Amino acid sequence: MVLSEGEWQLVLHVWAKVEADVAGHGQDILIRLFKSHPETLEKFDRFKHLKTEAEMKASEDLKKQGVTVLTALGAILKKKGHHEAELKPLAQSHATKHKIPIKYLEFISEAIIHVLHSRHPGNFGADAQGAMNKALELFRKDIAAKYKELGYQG
Ligand code: HEM
């Protein structure tokens, strides 16, 4: 798949809004993820013990990982599909170190779209959400194909 320049623009516009508060959005997304798909929290050795949303919210470690996730994602989106270099190390660690099934990347994709919709209704209408969704689908597709080359699930 391939996004048009129109589509990239919709994604980068809402993204520029996200980047006004990386840590806040990170936290919101990860929390959404953990609340919606609690099995995912188990993958995080450092924060697997967190029992409630309040505990999630007060975790400095959780807030650091949200910033890490978003910074890496942002760098990929800003590539506008030319992300081969960035995907390599992410695919390797997620497939062989962390062991993250594609299914889990679909779950965070869902948390991403949920938070953007909630926080940026003005810049996240139906066309922008379509474009975001295509952007993440490309990402997931390309990561799935690297998983396969690495010898893991796809
Ligand atoms: C938006 C898709 C994702 C991005 C861009 C992302 C990015 C990253 C980055 C940049 C790191 C640190 C470097 C590394 O280990 O490669 C990281 C670590 C990690 N990721 Fe992700 N990740 C994503 C999805 C997920 C999901 C869905 C999970 C689990 C459900 C996951 C689990 C982990 C874990 C367990 C680590 C190590 C945390 C620690 O330091 O113990 N990742 N991720």
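Heads up, residue numbers simply count up from 1 along the chain you see.
Heads up, the Cβ atoms here are built off N, Cα and C, so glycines get one too.
As annotated by Swiss-Prot, heme b binding site applies to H94. In the three-state DSSP reading, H94 (heme b binding site) counts as helix. All chains included, 21 other C-beta atoms sit within 10 angstroms of the C-beta of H94 (heme b binding site).
DSSP assigns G122 (variant position) to a helix in the three-state reduction. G122 to A appears in Swiss-Prot as a natural variant; the accompanying note says: In metmyoglobin.
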Whole-number Å value for how far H94 (heme b binding site) lies from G122 (variant position) (Cα to Cα): 34
